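Student: I am attaching a structure below and will ask some questions about it afterwards.
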Amino acid sequence: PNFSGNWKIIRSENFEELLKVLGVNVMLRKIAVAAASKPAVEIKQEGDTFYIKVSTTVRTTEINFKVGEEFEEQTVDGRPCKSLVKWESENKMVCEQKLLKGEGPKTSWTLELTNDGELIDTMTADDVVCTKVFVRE
Ligand SMILES: *C/C=C(C)/C=C/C1=C(C)CCCC1(C)C
């Protein structure tokens, strides 16, 4: 499994709903949903070391991590967290997030590469799940 590539979105579900249940107000949701409904996703994978760049009309997020080693991130609604990615299976990784301060919904993201070569991303807050599917350019 090599997640490396530039990935282009073909399906999305529940993105605004995820922001809504996290408490994001409607004005900010509409900006977010417009800016981030065709996110460009680039991955460079070198074994267990990953670089991910997600680009929207208003934000560039670059993440660098090694599977099994804690790193710093912010949650999708902007709260500082410490993150840790593990392999769930050979083709799917899960990022658990812990808030640095205070309490809040349990948040995570996952990335899975299917046999057919699609990339499935999920982002969760408690029991609400956003799912996006991409193909390699
Ligand atoms: C609309 C979906 C996103 C903006 C997702 C971004 C994203 C990934 C696709 C995987 C790495 C984490 C994160 C930046 C949250």
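In chain A, numbers come from Swiss-Prot; the residues present are 2-138, in order.
According to its header, the structure was obtained by X-ray crystallography, 1.5 Å.
Note: Cβ is positioned from N, Cα and C throughout, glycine not excepted.
A mutagenesis experiment is reported in Swiss-Prot for this position, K21 to A, and the note states: Loss of ligand-induced nuclear import; when associated with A-30 and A-31. What Swiss-Prot notes for the published mutagenesis of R30 to A is this: Loss of ligand-induced nuclear import; when associated with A-21 and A-31. For the published mutagenesis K31 to A, Swiss-Prot gives the following note: Loss of ligand-induced nuclear import; when associated with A-21 and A-30.
Each of these features: where is it, how hidden is it, and who are its neighbours?
Tutor: DSSP gives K21 (mutagenesis position) a helix state. Shown in sequence order, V27, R30 are the residues of the chain, 6+ apart in sequence, with a C-beta less than 8 angstroms from the C-beta of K21 (mutagenesis position).
The Cβ neighbour count for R30 (mutagenesis position), using a 10 Å radius over every protein chain in view, is 17.
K31 (mutagenesis position) counts 13 other C-beta atoms within 10 Å of its own C-beta, drawing on all protein chains shown. In three-state terms derived from DSSP, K31 (mutagenesis position) belongs to a helical segment.
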Student: For ligand 1, which among the mutagenesis positions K21, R30, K31 have a CB under 6 Å from it?
Tutor: none
